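Here the structure comes first, spelled out in structure tokens, and everything after it is commentary.
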Amino acid sequence: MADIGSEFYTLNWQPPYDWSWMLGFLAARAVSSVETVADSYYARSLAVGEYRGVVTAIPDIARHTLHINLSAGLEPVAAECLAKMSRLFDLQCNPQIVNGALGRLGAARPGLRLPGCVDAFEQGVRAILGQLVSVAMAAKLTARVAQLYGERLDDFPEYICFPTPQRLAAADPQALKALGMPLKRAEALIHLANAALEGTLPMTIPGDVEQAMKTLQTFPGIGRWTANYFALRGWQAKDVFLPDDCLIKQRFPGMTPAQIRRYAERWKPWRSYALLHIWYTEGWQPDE
DNA sequence: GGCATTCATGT
DNA sequence: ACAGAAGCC
């Protein structure tokens with residue numbers, strides 16, 4: 001909780017914004033030695049190009065500001081760090097626009113944002129690992145992977161960087177399997193770690209997301225769900241919906257993974273936010 | 001254990 | 001759209 005840096009920065013957000021939720025979300029999925037989530041505090045190792053360091057983000061609810069502190073090694077690339085924090089926290093979102101379009105589904109938790117990531121690859125590795133297991137177990141698994149293939153910081157030895165596409169492509173699929181996962185999944189990771197290494201995996205949000213996801217689902221281990229939920233968190237595609245999600249079929253009294261594709265149409269172009277509101281709004285039921 | 005979600009494939 | 005590998009009681 002002691003300033004890891006001398007340089008401080010401020011990012012504005014447009015209320016409303018449920019920070020307890022956000023930080024709750026990220027804390028659950030917090031990978032041990034990579035990131036540290038607490039009450040009004042989030043911290044993590046960060047690689048921007050060849051620059052390394054620690055970032056912390058402290059919300060200030062009174063003045064619609066997020067306070068960012070950077071370690072010295074991250075100063076030369078401050079703007080990009082801030083852009084990563086902004087995509088991680090959805091600071092550019094216009095809640096009024098989203099919520100107004102979500103109509104009734106927006107009402108209960110209007111401060112819900114779309115939790116993003118800091119790195120499209122990192123998000124991709126996460127998307128694969130958290131595939132079938134519980135949110136908690138993915139977290140523990142991903143900590144094991146990072147513990148082995150992650151790079152430590154020279155200035156902050158209690159922090160390690162999320163593993164790069166390099167160390168990860170050079171991974172022994174069996175060493176991965178030993179960290180507690182199917183061969184088919186260790187192989188998935190390595191594939192992705194290779195695509196990203198050779199441009200084949202888009203790091204910035206593609207212009208045609210549906211098209212870009214087509215290409216994704218042709219990856220080993222990556223199907224339609226894993227591809228959709230990655231576009232959402234990895235690219236922060238805001239108009240993505242998952243009709244096949246287990247939790248959604250449940251909230252649709254006998255409805256086919258095609259009938260809902262037409263229901264969720266009513267929430268363009270904010271279907272990602274709609275999806276989230278459904279998950280995290282218990283009281284909610286379709287307008288039958 | 002036989003059965004079942006649950007997401008990934010392939011005809 | 002239409003039929004295999006990985007907790008449930």
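All positions are counted from 1 along the displayed chain.
Going by what the header records, the deposited coordinates were determined by X-ray crystallography, 2.8 Å.
Backbone N, Cα and C atoms are what each Cβ position is placed from, and that goes for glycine too.
Copied from Swiss-Prot, the annotated features are:
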- A:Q131 to A (Swiss-Prot position 124): Methylmethane sulfonate-resistant (MUTAGEN)
- A:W225 to A (Swiss-Prot position 218): No catalytic activity, methylmethane sulfonate-sensitive (MUTAGEN)
- A:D244 to N (Swiss-Prot position 237): More than 30% catalytic activity, methylmethane sulfonate-resistant (MUTAGEN)
- A:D245 to N (Swiss-Prot position 238): No catalytic activity, methylmethane sulfonate-sensitive (MUTAGEN)
- A:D245: active site, proton acceptor (ACT_SITE)
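Here the CA atom of A:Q131 (mutagenesis position) lies 12 Å from the CA atom of A:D245 (mutagenesis position).
Distance between Cα atoms for A:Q131 (mutagenesis position) and A:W225 (mutagenesis position): 9 Å, as a whole number. Remark: of the mutagenesis positions A:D244, A:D245, the most isolated position is A:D244 (fewest other Cβ atoms within 10 Å of its Cβ). Spatially close to A:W225 (mutagenesis position) yet at least six residues away along the chain are A:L242, A:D244, A:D245, judged by Cβ distances under 8 angstroms. Cβ neighbour count for A:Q131 (mutagenesis position): 18 (other Cβ atoms within 10 Å of its Cβ, all protein chains included).
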